[PDB]
Protein chains: 2
Amino acid sequence: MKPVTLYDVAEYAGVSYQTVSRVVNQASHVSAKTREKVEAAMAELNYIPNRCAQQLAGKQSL
Amino acid sequence: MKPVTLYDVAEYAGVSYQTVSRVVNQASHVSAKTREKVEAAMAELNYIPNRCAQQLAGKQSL
DNA sequence: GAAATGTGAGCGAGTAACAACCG
DNA sequence: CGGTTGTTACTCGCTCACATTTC
């Protein structure tokens, strides 16, 4: 099982690898068109957000 | 803070970040004195290995 | 000037490589 | 002769911070 990443989703959606990250946490300062693109791309690739790295970026709230 | 970073340990022990992991690796070119120095910070600071970080660092643990 | 997206760096830890250095 | 230490960054997978962009 290949661990999908936001890079896969963003590339497929046609956006920056960050755009997919903003929807998973808040989604402030984003256009609906960009958001739908992001969400549909993550479902098609069956990408699962890796929480290990999510908290790694400066959180660790578990 | 109990779960400190290896950088935190490296500093306390008075060594490099390279030798700090070496002690844990318990296989590299690690001198006896070196491990004693490092393990001191480990206990004093209570180094806790982050499964998420260790795995993200290139260790396919998940 | 502010929304929005892209560019970029940082986080945590592990590992890799050669060369100098003292024992 | 050689065991050993080191710097420094890469790299994961992510997310925030900022720079740019444009109206």
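Numbers here mean position along the shown chain, with the first residue as 1.
So this one's solution NMR, going by the header.
From the backbone N, Cα and C atoms, a Cβ is placed for every residue, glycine too.
When Cβ atoms from all protein chains are considered, those within 10 Å of A:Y17 (mutagenesis position) total 14, not counting its own. DSSP assigns A:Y17 (mutagenesis position) to coil, not to a helix or a strand. According to Swiss-Prot, the mutagenesis experiment A:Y17 to H carries the annotation: Broadening of specificity.
For the mutagenesis experiment A:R22 to N, the note given by Swiss-Prot reads: Recognizes an operator variant. Sequence-distant neighbours of A:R22 (mutagenesis position) (same chain, six or more apart, CB under 8 Å from its CB) are A:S28, A:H29, A:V30, listed in sequence order.
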DSSP three-state assignment for A:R22 (mutagenesis position): helix
